[PDB]
Amino acid sequence: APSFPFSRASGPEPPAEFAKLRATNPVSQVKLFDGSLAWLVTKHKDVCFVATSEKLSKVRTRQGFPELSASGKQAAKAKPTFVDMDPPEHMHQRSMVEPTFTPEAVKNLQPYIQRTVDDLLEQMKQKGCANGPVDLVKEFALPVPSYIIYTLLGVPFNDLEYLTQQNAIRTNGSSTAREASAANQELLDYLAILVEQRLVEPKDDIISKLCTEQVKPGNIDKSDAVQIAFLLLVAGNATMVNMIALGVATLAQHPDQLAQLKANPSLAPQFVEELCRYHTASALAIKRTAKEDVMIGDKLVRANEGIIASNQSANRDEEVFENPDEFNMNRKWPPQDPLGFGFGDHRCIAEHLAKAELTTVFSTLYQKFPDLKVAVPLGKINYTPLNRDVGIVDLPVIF
Ligand code: HEM
């Protein structure tokens, strides 16, 4: 049994193991950091099965749950939020914050998403690059998702810049464990104050909705509200930042497609669809433990055994996506859903918001800066460590 997680084949590539497994051993056992074994599912059909099977559980207190790191095992001891719940607890809590994320709500949020992106681009423009390249991540990829989620949660405008930086410290590879935890606790402390404030004078934000609709009636307590808000903040922010950076690098990598997008920003939606399939920046989030024996392919997964379903591998499944390793914004899509945002009841609560943010970014970025260029050889791009989810740490650009 090979050690898992696997390392990316290269900066922008998925682990080399997946293609081989899909072809010769689609359901196999891997060895986790603690020596425990877990089942790795690599084919699209099987990943979808794992994502929806009622015989599987997301509860982390079940022995056999596939924790991939030492820190992961420790976090599993805290009270859980809906991300780690099974029905009926799952939807009971998730439905408390879903309203803001519905397709309809996101459609109505479009003008706000657009102005947020416009303002950040204008700021990046006036900041210019006369004295050299600027870091697209720091100046744009990071603040876009950050300002939007913080604003939705209820953070006032003047606190956005500082809070965006602190949340980034949580996941920056450079941060020491102390700095990372300090930033973590600080954000939690801050949200605690927001909850107290909104309980007294509710405003138009997620935190206020939680306070008025759930805390006051006694459905959840103040700390629960803080944790739910915290989950919404940290769940996908870093992923969003990476997706934006990865999108820019990919366009640089394939000049012809950037030409097409520039000539027709209306292609943004399809470019984003291909991007979320090709670059599956969240690939270790579909995990379960079998509540009872379950057969998957030619294997029997016994009760209490763990399962990791790779949506990254599923997104490269040649049986579903023709020429899977080819990035093609004009790809002819099959009826099967690409899995960048997961599948089933737990499917990313912010999928529509995330896609709206990316679509807005890629339908505007090159309109603002038609000559935007990565200021370093693409082969020199600073990607996230190979033993982590795909992403980009910094991206120098000129325009
Ligand atoms: C492009 C960026 C994003 C990607 C690629 C992404 C991907 C995912 C994936 C793979 C999952 C697992 C779904 C499953 O269990 O099947 C997920 C869950 C989740 N995501 Fe995202 N996400 C993104 C952005 C966001 C944002 C912006 C937020 C917060 C506003 C967010 C909040 C969540 C939450 C709370 C969950 C847990 C949902 C549940 O278990 O019910 N995501 N996301």
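All residue numbers given for chain A refer to Swiss-Prot; the residues shown span 5-403 in order.
Per the header of the entry, the method used was X-ray crystallography, 1.5 Å.
Just so it is clear, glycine is given a Cβ too, placed from its N, Cα and C backbone atoms.
The following features are taken from Swiss-Prot:
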MUTAGEN   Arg64 to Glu  Impairs interaction with NADH
MUTAGEN   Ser73 to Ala  Decreases the NADPH-dependent activity
MUTAGEN   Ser75 to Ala  Decreases the NADPH-dependent activity
MUTAGEN   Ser75 to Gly  Improves the NADPH-dependent activity
MUTAGEN   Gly76 to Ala  Decreases the NADPH-dependent activity
MUTAGEN   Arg174 to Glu  Impairs interaction with NADH
MUTAGEN   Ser286 to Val or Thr  Impairs catalytic activity
BINDING   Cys352  heme binding site
MUTAGEN   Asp393 to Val or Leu  Impairs catalytic activity
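A map of Swiss-Prot features onto the structure.
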residue	record	DSSP class
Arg64	mutagenesis position	coil
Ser73	mutagenesis position	coil
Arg174	mutagenesis position	helix
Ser286	mutagenesis position	coil
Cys352	heme binding site	coil
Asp393	mutagenesis position	coil
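Close contacts with ligand 1, defined as a Cβ under 6 Å from any of its atoms, occur at none of the mutagenesis positions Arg64, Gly76, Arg174, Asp393.
Closest in space to the residue listed as 'heme binding site', of the mutagenesis positions given as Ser73, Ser75, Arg174, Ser286, is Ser286, taking the CA atom of each residue. The mutagenesis positions shown are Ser73, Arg174, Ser286, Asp393; of these, the one with its CA atom nearest the CA of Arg64 (mutagenesis position) is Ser73.
The two recorded residues, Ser286 (mutagenesis position) and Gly76 (mutagenesis position), have Cα atoms 15 Å apart. If you take the C-beta of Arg174 (mutagenesis position) and look for same-chain residues 6 or more apart in sequence within under 8 angstroms, you find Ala184, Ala187, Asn188, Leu191, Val238. Take the mutagenesis positions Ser75, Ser286: by the count of other Cβ atoms within 10 Å of each Cβ, the lowest one is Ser75. Distance between Cα atoms for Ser75 (mutagenesis position) and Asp393 (mutagenesis position): 16 Å, as a whole number.
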